[PDB]
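Everything on this sheet refers to the single structure shown next.
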Amino acid sequence: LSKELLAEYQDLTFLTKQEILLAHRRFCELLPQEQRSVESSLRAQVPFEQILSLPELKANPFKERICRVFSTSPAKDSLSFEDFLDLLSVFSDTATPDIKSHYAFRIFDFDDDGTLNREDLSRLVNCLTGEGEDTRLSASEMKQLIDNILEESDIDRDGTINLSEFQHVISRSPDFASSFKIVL
Ligand SMILES: [Ca+2]
Ligand SMILES: [Ca+2]
């Protein structure tokens, strides 16, 4: 995940007046009558209770992990309108790998630090492997995997994954690519 693109990202393209307008249509109806005006509610936040009702999010076990990652707030514990727009927008698989990752990483990096330790990494490997499944559960396959990589071109030996350990961990597990296809 190169930060170079992110630049061309900060701007905006995968979002248009048609994408938001329509979204505001159904959403405007979802909120009480005293909310018919999404203009005022825009400044207001949207509790989780209302989200757990949205099917587009109920289907993704990352209900909370979705709003949190898409939540551009300091508390990162609420779903704001603006954030919502970027939600259903990048909720599809149209986002390019670079963009697809940014959202992905944050999904795994709960700490929101920038690197995943042994336990954190395990979560990433498992996620792709298949949540609640008998599929090759957690094993040494992780330690050995991260190991070789480090010997690939890592001198920091931080003992975790960062930027480099990303171009490999991903480009080192083609089979896991299928799972990393659509993960939100
Ligand atoms: Ca972490
Ligand atoms: Ca590293």
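Throughout, chain A uses Swiss-Prot numbering, with the displayed residues spanning 8-191 in order.
Yeah, the Cβs are placed from backbone N, Cα and C, and that goes for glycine too.
Residues or ranges marked as Ca(2+) 1 binding site in Swiss-Prot: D116, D118, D120, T122, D127. Contacts of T122 (Ca(2+) 1 binding site) defined by a Cβ separation under 8 A and a same-chain sequence distance of 6+ are given as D116, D165, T167, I168, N169, in order along the sequence.
Sequence annotations record features per position, and here Swiss-Prot assigns Ca(2+) 2 binding site to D161, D163, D165, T167, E172. In this structure, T167 (mutagenesis position) belongs to neither helix nor strand by DSSP; it is coil.
If you look up Swiss-Prot, you'll see 103-138 marked as domain 'EF-hand 1'. The helix, strand and coil residue counts that DSSP assigns across the domain 'EF-hand 1' (103-138) are 25 helix, 1 strand, 10 coil.
Sequence annotations record features per position, and here Swiss-Prot assigns domain 'EF-hand 2' to 148-183. Same-chain residues lying 6+ beyond the ends of the domain 'EF-hand 2' (148-183) with a Cβ under 8 Å from its Cβ atoms: 8, 108, 112, 121-125, 127-129, 131-132, 135-136.
Annotation of the published mutagenesis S78 to A in Swiss-Prot: Loss of phosphorylation by PKD/PRKD2; in isoform 2; the original residue is retained in the structure shown. Around the Cβ of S78 (mutagenesis position), the same chain contributes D84, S85, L86, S87, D90, each under 8 angstroms and 6 or more positions distant in sequence.
Experimental mutagenesis is annotated in Swiss-Prot for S78 to E, with the remark: Phosphomimetic; promotes tumor growth by an indirect mechanism; in isoform 2.
A C-beta separation below 8 Å, combined with a sequence spacing of at least six in one chain, links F115 (mutagenesis position) to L123, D127, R130, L131, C134. According to Swiss-Prot, the mutagenesis experiment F115 to A carries the following note: Loss of binding to ITGA2B.
What Swiss-Prot notes for the published mutagenesis of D127 to N is this: Cytoplasmic localization.
Cβ-based neighbour count (10 Å, all protein chains) for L131 (mutagenesis position) stands at 22. Swiss-Prot documents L131 to A or T as a published mutagenesis change and attaches the note Loss of binding to ITGA2B.
DSSP assigns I153 (mutagenesis position) to a helical segment in the three-state reduction. Long-range Cβ neighbours of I153 (mutagenesis position) (same chain, at least 6 residues apart, Cβ-Cβ under 8 Å): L128, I168, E172, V176. Annotation of the published mutagenesis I153 to A in Swiss-Prot: Loss of binding to ITGA2B; the original residue is retained in the structure shown.
Among the mutagenesis entries in Swiss-Prot is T167 to A, noted as: No effect on phosphorylation by PKD/PRKD2; in isoform 2.
While the structure shown retains the original residue, Swiss-Prot records the mutagenesis experiment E172 to Q with this note: Cytoplasmic localization.
Look at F173 (mutagenesis position): DSSP puts it in a helix. Taking the Cβ of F173 (mutagenesis position) as centre and 10 Å as the limit, one finds 17 other Cβ atoms among all the protein chains shown. In Swiss-Prot, the entry for mutagenesis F173 to A states: Loss of binding to ITGA2B. Does not inhibit interaction with PAK1. The structure shown retains the original residue.
If one looks beyond the domain 'EF-hand 1' (103-138) by at least 6 residues along the same chain, the residues whose Cβ comes under 8 Å of a Cβ in the stretch are 8-9, 12-13, 16, 21, 68-69, 72, 76-77, 83, 97, 144-145, 148-150, 152-153, 165-169, 173, 176-177, 180, 183, 186-187, 190-191.
The recorded positions near ligand 2, defined by a Cβ under 6 Å from one of its atoms, are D161, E172, chosen from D118, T122, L131, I153, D161, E172. The distance from the Cα of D118 (Ca(2+) 1 binding site) to the Cα of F173 (mutagenesis position) comes to 17 Å.
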